[PDB]
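Please read the structure below before turning to the comments.
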Amino acid sequence: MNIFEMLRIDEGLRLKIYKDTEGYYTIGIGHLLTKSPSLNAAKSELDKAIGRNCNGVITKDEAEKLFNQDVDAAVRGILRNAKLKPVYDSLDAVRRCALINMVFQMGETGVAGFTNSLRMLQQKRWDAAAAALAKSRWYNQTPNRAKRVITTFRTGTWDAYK
Ligand SMILES: [Cl-]
Ligand SMILES: [Cl-]
Ligand SMILES: [Cl-]
C-alpha cells in the first residue's frame, strides 16, 4: 500500500466534473476545481488546468497527471511548513502517509490548525492523538474516511485500508 493507492481509495476516480461532499466542483482523483457555484467557472478552471478544451471531461491519464501534481504539492507544502515539517520528520513511514492524506484533503492551513493533535503525534501519544482528531468537523462530515486516517495514525499499519 502506498500513498497513491490510499488516496485513490479515499477519493475515487471520476472522469467528468462532479460535486464533492461539500458541493464543490471537482474532477479526477479529488482534484478541487473551484469553490464557485458556477459550472462554467468549473469548466474554465478545468481547461486552464489541463491545457485543452475539455468541456468537463478528461482522460484517465489526465486524471493521473493531476494526481501526481497534487500529491507532490502536498508533500512539498508539508516540508515547507514550519508547523507541519517537524511532525512529519518525527513520524514513521505509514504515519507519514496519513499526514499527507490529511493535507491533500484539507490543505496545509487546515491541518496546521490541529494544534493539539499535532503535538500528540509528535509526542507519539497515538491514542490521545486519535481522540483529539475525532473532535472535529472533519470527522463529523466524512466519518468513514476520517476513521480510516485516524486508525492509520493510531496503529501505524495499513489495516484500515486492507
Ligand atoms: Cl487538535
Ligand atoms: Cl466536535
Ligand atoms: Cl466518509
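If you're wondering, the header gives X-ray crystallography, 1.7 Å.
Yeah, the Cβs are placed from backbone N, Cα and C, and that goes for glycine too.
Of all the Cβ atoms in the protein chains shown, 20 others lie within 10 Å of the Cβ of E11 (mutagenesis position). According to Swiss-Prot, the mutagenesis experiment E11 to N carries the following note: Loss of 84% of enzymatic activity.
Per Swiss-Prot, mutagenesis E11 to Q is noted as: Complete loss of activity.
Per Swiss-Prot, mutagenesis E11 to A, F, H, M or N is noted as: Complete loss of enzymatic activity.
Look at Swiss-Prot and you will find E11 (among others) tagged as active site, proton donor/acceptor, backed by experimental evidence.
Where Swiss-Prot documents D20 to C as a mutagenesis experiment, the accompanying text is: Nearly no effet on specific enzymatic activity. Around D20 (mutagenesis position), taking its Cβ as the centre, 16 other Cβ atoms fall within 10 Å, counting all chains.
According to Swiss-Prot, the mutagenesis experiment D20 to A, N, S or T carries the annotation: Complete loss of enzymatic activity. Under the DSSP three-state reduction, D20 (mutagenesis position) is assigned to coil, being neither helix nor strand.
One mutagenesis experiment catalogued in Swiss-Prot, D20 to E or Q, is accompanied by this note: Loss of 99% of enzymatic activity.
Positions annotated as active site, proton donor/acceptor by Swiss-Prot, on the basis of experimental evidence: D20 (among others).
Neighbour count (other Cβ atoms within 10 Å of the Cβ, all protein chains): 22 for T26 (mutagenesis position). The DSSP secondary structure for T26 (mutagenesis position) is strand. Per Swiss-Prot, mutagenesis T26 to E is noted as: Complete loss of activity at neutral pH; covalently bound substrate.
Experimental mutagenesis at this site is recorded by Swiss-Prot as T26 to H, annotated: Facilitates transglycosylation more effectively than hydrolysis; covalently bound substrate.
Around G30 (mutagenesis position), a 10 Å sphere centred on its CB holds 19 further CB atoms from the protein chains shown. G30 to F appears in Swiss-Prot as a mutagenesis experiment; the accompanying note says: Almost complete loss of enzymatic activity. The enzyme is destabilized by 1.5 kcal/mol.
Quoting Swiss-Prot on the mutagenesis of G30 to A: Almost complete loss of enzymatic activity.
In Swiss-Prot, the entry for mutagenesis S117 to I states: 500-fold decrease in enzymatic activity. The structure shown retains the original residue. According to DSSP, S117 (mutagenesis position) sits within a helical segment. Residue environment of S117 (mutagenesis position) contains 23 other Cβ atoms, counted within 10 Å of its Cβ in all protein chains.
One entry in Swiss-Prot concerns the mutagenesis experiment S117 to V. Its note says: 50-fold decrease in enzymatic activity.
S117 to F appears in Swiss-Prot as a mutagenesis experiment; the accompanying note says: 10-fold decrease in enzymatic activity.
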Spatial separation of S117 (mutagenesis position) from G30 (mutagenesis position) - C-alpha basis, Å: 24
Distance-selected mutagenesis positions near ligand 1 (C-beta under 6 Å), from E11, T26, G30, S117: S117
Candidates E11, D20, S117 (mutagenesis positions) - the one closest to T26 (mutagenesis position) by CA: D20
